[PDB]
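All remarks here apply to the structure that follows.
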Amino acid sequence: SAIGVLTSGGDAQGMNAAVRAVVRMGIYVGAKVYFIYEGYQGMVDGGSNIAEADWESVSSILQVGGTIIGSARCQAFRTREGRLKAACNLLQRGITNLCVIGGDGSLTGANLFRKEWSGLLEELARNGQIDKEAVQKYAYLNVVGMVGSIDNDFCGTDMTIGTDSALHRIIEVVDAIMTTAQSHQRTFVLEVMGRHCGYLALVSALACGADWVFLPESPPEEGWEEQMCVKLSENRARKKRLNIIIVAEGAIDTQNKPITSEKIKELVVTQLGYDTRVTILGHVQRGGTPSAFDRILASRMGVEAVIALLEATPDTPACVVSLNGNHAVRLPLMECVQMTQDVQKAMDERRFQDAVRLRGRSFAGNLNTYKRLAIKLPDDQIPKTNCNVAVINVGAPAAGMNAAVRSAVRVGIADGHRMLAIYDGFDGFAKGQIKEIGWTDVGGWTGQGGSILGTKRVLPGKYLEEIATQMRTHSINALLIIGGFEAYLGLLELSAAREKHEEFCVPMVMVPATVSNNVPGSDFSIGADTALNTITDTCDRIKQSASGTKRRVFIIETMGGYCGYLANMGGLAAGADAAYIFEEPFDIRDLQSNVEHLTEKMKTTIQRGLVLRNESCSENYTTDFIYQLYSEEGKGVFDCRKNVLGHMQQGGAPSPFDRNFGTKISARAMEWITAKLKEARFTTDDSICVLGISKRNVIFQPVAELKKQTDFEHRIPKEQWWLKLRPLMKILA
Amino acid sequence: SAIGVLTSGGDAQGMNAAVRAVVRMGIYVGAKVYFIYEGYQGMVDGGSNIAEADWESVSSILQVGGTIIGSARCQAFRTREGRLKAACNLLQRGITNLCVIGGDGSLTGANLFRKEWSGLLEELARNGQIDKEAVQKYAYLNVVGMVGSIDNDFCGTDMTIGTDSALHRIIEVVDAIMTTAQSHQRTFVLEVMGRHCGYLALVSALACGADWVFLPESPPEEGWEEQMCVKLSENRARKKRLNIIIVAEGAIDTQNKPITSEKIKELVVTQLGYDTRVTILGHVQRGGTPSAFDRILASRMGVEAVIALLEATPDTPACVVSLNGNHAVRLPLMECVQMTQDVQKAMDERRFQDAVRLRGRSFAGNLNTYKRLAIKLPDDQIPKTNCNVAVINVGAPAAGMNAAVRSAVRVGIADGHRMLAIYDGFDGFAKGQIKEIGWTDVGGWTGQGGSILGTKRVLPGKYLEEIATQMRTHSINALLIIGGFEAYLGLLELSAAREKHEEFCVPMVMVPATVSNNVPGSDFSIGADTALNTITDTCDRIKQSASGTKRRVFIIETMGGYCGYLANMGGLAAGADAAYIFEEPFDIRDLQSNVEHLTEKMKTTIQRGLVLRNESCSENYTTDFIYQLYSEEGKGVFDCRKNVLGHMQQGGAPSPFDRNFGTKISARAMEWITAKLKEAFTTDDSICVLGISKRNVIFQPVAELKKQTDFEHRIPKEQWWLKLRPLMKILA
Amino acid sequence: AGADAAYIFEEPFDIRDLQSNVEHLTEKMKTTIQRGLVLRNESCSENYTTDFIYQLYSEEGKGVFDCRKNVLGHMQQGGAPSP
Ligand SMILES: Nc1ncnc2c1ncn2[C@@H]1O[C@H](COP(=O)(O)OP(=O)(O)OP(=O)(O)O)[C@@H](O)[C@H]1O
Ligand SMILES: Nc1ncnc2c1ncn2[C@@H]1O[C@H](COP(=O)(O)OP(=O)(O)OP(=O)(O)O)[C@@H](O)[C@H]1O
């Protein structure tokens, strides 16, 4: 059949990429796809608001905020008179497959429209349409929705398209403003979006280590005014030169009265006398460019949406398309709309703990983790073990390392250990560059790129005797490594050295940090998102500059070593025409065929090309080799330029996703450490682990069990979850 | 011989680099430098608020907003009681050389303090001072000021440290917001800083082609409410999908009553019914990273400040350090403070045209240009010549090109020409890809990267006959080329072809656009700032890497061809340890020396290194050669990595400086064209480059530039920035 | 072959050593034997390659002499074995 796609409601960054994926996948599968402009308003007006879409019509859209086809509150669609016209215009062009990208209400109205769709019986009773067309274009209206929203508002979905982007906007402002708050001191109250949902405010507060945060779901609890001011004064006594307070638009006390940012300014000015400013971030949070995450999320969903449409039968209920635990799923639409309204109900009825449950387990996670790192119980009240736990960074620098260290340390001190910081990886370890570290020592770290402790790729196998000596000297009871494949190898070497050295017979756990994302036992690694955004950032600027002539193709080398994750996913996000990687062999025939494709592409109006090459994807087919092939076989048609991105892809500042990934998983790692230490008063495979992300949830996997899942020769995992996405790039280009 | 440096007042991006330049230059010249924390508050409290600074204490500061040593409104310093303590604490450590980095008032209070400094006679009359210390630490207080402020507030100075950066912040928001104003037809009123000075609001409005702007210096004039709404409705009739109104905090009508953003929202909502939002940008404008311009400006000034201090004698009055016409100068501080208050006085007394003069010639320029491009007189009222004037882009794409075309076109239509757009450089010219272009056709262009008309390096010499034919066919009366060295060569070829072809006997002028900044006759070129900012960003990240690993040195190749501008100035802004360029020959001895310096640097705590190499700086000493040298000689101490940036370092959307440079100089070029047409075949002086030479913009005949040009390496012979080479070595 | 230098792995050389041979050959060019011959074992140094040395000599010889480089290659296995 035919597929109509529209964007309705508040706009979110990534709507454009969704539309693109729906048009491209629809055409690829041989459907016809129409744009419906201006949300449901276009559907009501009909005429030229419905226009068939070709391949070319959704190029240059990917990297652009908002929607190229428009959203619109449409009142007429709230009336049967309006919905009648809508059905009429859809039948007028044979569209009974509908893809609505929008928010909580947009989706609510789509659900209603499916149910009423045998309002073609009404159009029959008038001059609307022929008798048999009530049967052909039957009561079978096939509806699939995608949630576009910065709020992480909807209940079916783990993530909504636009949240990551908006969070980039929020943290861009927060990082910017920090520098003016140090100089001056100054306490800054910032007002973020979330009239009804606090997700954005919470994940912002986490990503900037904010000093306090206000959510509608979890009100402050009586006697917070004193309790907040006590914390702020403690900060000035710690010589912290600023405070950041994050406040959701719809913040509230435990009796549903608003807590406004101006009310917080007056409390701080009144009680503490500090110099204080309010910033109302506003519609910037809907602006800017889609982050890599939102582009890849939206892309995966557009594709799944179109699949869900075609697989649908008149029996299958309308669904919403979502990524839950990094897997595409269809959820019944009616039930999803219902559960979201329940959350609002719980709040209205002062059942706040309910409102938090109803938001989900991950929402409670962010919240709870935030508290642990934001508030410290006075030393008196944290009793606890006389255990020394060490934190270290191993491998190349990776954005998020500092956030992870901050989390581990604070969680460990909260758990009542003494925390030791080991400097310069195993280098420093061997040279006993070890010093105790405290709560304040890691203040300010969340948003710092690189590694403050310092990192080195050097492995510990040659320095076992020296390293063991330091563990003895410093009475190190356990170890937390934050790092890449080198860290993994470090654990295996220390595991084997246990027999020769008792000092290693302690619990050791690692959390993965590397721009490459090549650590076995985790689908993701701290810092890869930052590099994906850097690559995406870079391609955007490349398309921006030299618009006019075109007939140019850019070959761009990416990091990763043998791991193709960056090349592949950055290729998706940047809408690359090809991404060459080690994990999928290619021969000269493959290259010549892409070249011939791009040569035909240059006959269309999209006279540009973008080709990524993983840095170690082929010993013979180098970046130069491919540049030379493409240059030569393009001679009449196009030319090329090459860029080796290089070390910039480690990041300036870590992206929000890498900060919160670092923060959260490092905390989960320390919990595990303290639990292992509690069991004494002691060494097998299960006390040395990688803690990574596997599909739905985080799990501690013994290094012994990962050897068989590892390619040691190329330093990547054997099965890698993202290889199932390879068909997408070809389709979506 | 000791120097105190402090930051006072609103913080500005680039203060850190200034402090860095003052500490590094001070030490380089063998002075001792003390930090004074928290602006004048630190000076009042004394004690540990004053602390000596070493080399290492100002590393990693360059690339960071605000001030590492703090600013602080300090009321106490507004009182004699407070100023008495301050002097006491300065004498307590022997500091009578003072460098105050701050704003309007900060410098006002420094001036006052110098004058009152024989308030040591008061301290004597109490137990403050020994008698002879009133004489040793004499009435000789040596004060030098630098203006750190986003406001371009001060009168002595052409640019204040922080304006460019704040303008990046403003335009980052504006460009961000543009994509959400898509959906529907939202009108955005944005409230920028400028409580008394409108500069920031004006230059923002210019850089985003704003639909209206409110300045305290130039109030709207009565009956603007209708006149504004007429303009906004005209836009919706032109199908423009948004309006952007820029409003200075201290905006005012002609009777000094405030014009608030909420008042503008209500007018637009009330009169036109459009969906409308207000954004109060706020302290974001002081945040973020110092732009390349501010880092280099601050750096140049810190160095000159310290020089001005040491050259000072008890005779020489306190001065403020400034870059005027791209040259360091000292201006008397007292007189500079006085003139700035005069501006405020002119406004308070409703002499607004005076307030604009007093701000300076460049302020009038931005303003007047903005009007010409924002408001169009109805076709009826612009009469004018039946001249067709063509606009073209020649050379590699350069950020700003689109802004320049927008400006030329609109200024030409305002001047009443018919404007012709020539597509794909001389390629399209030869193939007659020529079409008339209008006011609305260039709407939205200011912030667009690349070239919408299209650009090609191809020269016209082989297609003279075809090109001439198109000039005849389309009755082209004059030509404006926006482009790089290729455009310059294009003018020379056409100049020579005049005898063979009458069609070229018309006025032709070029404005320079290239990332390289290698066009003879101009100290700057449209697009170089955009690239500098990209390199700076990139180098910052690279050092961040190098600092994580430790004992690492990066060798990084940069663009420019034989032109060392980007390598050199990006090196300054990134705090590079070295920048190798064509224009300064270096031998193996020079390389070995930098290696030895970095080897000693690795004994300090800043165990990182950053080395830039211009891409065509030496045929033998390649990027690999240098990487191999450093790697081998560093074997016990450090390692290296190399990155070849590649032409992506040009960046994307033009930076605010390149948008306004494009806009302004292209308008000045059209003025010249219409004036030449009005005087009516021709001579050397009707073919020109319009570039920036030191103080002012000048039209220089291409014939006169041949002798100033290196045609073999396509760079100018004398290049102004080579005098900055000592800085990088010093400030590293 | 009466070479002016032969760089080999078994005797480490640094940049000072190279610069000194270059200066020697530069003075040699003031005599009547205005030629020079430098051999480099193929794996004598990871950083100081054949190109590196060619580039050093070329640059520091600019007023005095120029260079050419030849990588002999597999011909050295021989045509026919020598007696
Ligand atoms: N109950 C409904 N019945 C019919 N149409 C509806 C209904 N609710 C919403 N719509 C249509 O959906 C459009 C978008 O809804 P809304 O304004 O709620 O956007 P949204 O992004 O879903 O916002 P939110 O996330 O706050 O609910 C409306 O303009 C209206 O045309
Ligand atoms: N008239 C004055 N006499 C003494 N000190 C002054 C005076 N004006 C300002 N200062 C000093 O400078 C500080 C305030 O500077 P101000 O608030 O004017 O900031 P500025 O950045 O220098 O100027 P601008 O307000 O234009 O950005 C005060 O705390 C005071 O210490």
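The chain as shown is numbered from 1 upward.
Structure determined by X-ray crystallography, 2.8 Å.
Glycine residues also receive a Cβ, built from the backbone N, Cα and C atoms like all the rest.
Packing around A:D151 (active site, proton acceptor) is summarised by its Cβ count: 23 other Cβ atoms lie within 10 angstroms of its Cβ, all protein chains included. Swiss-Prot lists A:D151 with the feature active site, proton acceptor.
For A:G10, A:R73, A:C74, A:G103, A:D104, A:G105, A:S106, the entry in Swiss-Prot reads ATP binding site. In the three-state DSSP scheme, A:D104 (ATP binding site) falls into the helix class. Long-range Cβ proximity for A:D104 (ATP binding site), meaning a same-chain Cβ under 8 A and a gap of 6 or more residues, is found for A:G9, A:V147, A:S149, A:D153, A:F154, A:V337, A:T340.
According to DSSP, A:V284 (substrate binding site) is assigned to a helical segment. Annotation for A:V284 (substrate binding site): same-chain Cβ neighbours under 8 Å, separated by at least 6 residues, are A:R169, A:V173. Annotated substrate binding site per Swiss-Prot: A:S149, A:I150, A:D151, A:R186, A:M193, A:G194, A:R195, A:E249, A:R277, A:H283, A:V284, A:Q285, A:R286, in sequence order, evidence recorded as sequence analysis.
Under the three-state DSSP scheme, A:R457 (beta-D-fructose 2,6-bisphosphate binding site) falls in the coil class. For A:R457, A:514-518, A:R552, A:559-561, A:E615, A:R641, A:647-650, A:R715, the entry in Swiss-Prot reads beta-D-fructose 2,6-bisphosphate binding site.
Here Swiss-Prot notes a mutagenesis experiment, A:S362 to A (Swiss-Prot position 386), with the remark: Decreased interaction with ATG4B. According to DSSP, A:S362 (mutagenesis position) is assigned to a helical segment. Around A:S362 (mutagenesis position), a 10 Å sphere centred on its CB holds 14 further CB atoms from the protein chains shown.
Taking 8 Å as the upper bound (exclusive) on CB-CB distance to chain B, the binding-site residues A:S106, A:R277, A:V284, A:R286, A:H647, A:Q650 give A:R277, A:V284, A:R286, A:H647, A:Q650 in sequence order. Reported as a whole number, the C-alpha separation between A:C74 (ATP binding site) and A:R277 (substrate binding site) equals 38 Å.
When the binding-site residues A:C74, A:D104, A:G105, A:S106, A:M193, A:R552 are checked against ligand 1, A:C74, A:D104, A:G105, A:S106 have a Cβ within less than 6 Å of one of its atoms.
Every protein chain considered, the tally of other Cβ atoms within 10 Å of the Cβ of A:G105 (ATP binding site) stands at 16.
According to DSSP, A:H647 (beta-D-fructose 2,6-bisphosphate binding site) sits within a helical segment. Around the Cβ of A:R277 (substrate binding site), the number of neighbouring Cβ atoms within 10 Å comes to 17. If you measure from the Cα atom of A:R552 (beta-D-fructose 2,6-bisphosphate binding site) to that of A:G105 (ATP binding site), you get 43 Å. Apart from A:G10, A:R73, A:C74, A:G103, A:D104, A:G105, A:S106, the ATP site neighbourhood in this chain, defined by C-beta within 8 angstroms of the site C-beta centre, holds A:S8, A:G9, A:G39, A:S71, A:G102, A:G109. There are 25 other CB atoms within 10 A of the CB of A:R286 (substrate binding site), with all protein chains counted.
Comparing the binding-site residues A:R73, A:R195, A:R457, A:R552, A:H647 on other C-beta atoms within 10 angstroms of each C-beta gives the minimum for A:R195. Cα of A:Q650 (beta-D-fructose 2,6-bisphosphate binding site) to Cα of A:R286 (substrate binding site): a distance of 27 Å. Note on proximity: among A:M193, A:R195, A:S362, A:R457, A:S516, the recorded positions of the record, the Cα nearest A:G105 (ATP binding site) is that of A:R195.
Classification of A:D151 (active site, proton acceptor) by DSSP places it in coil, neither helical nor stranded.
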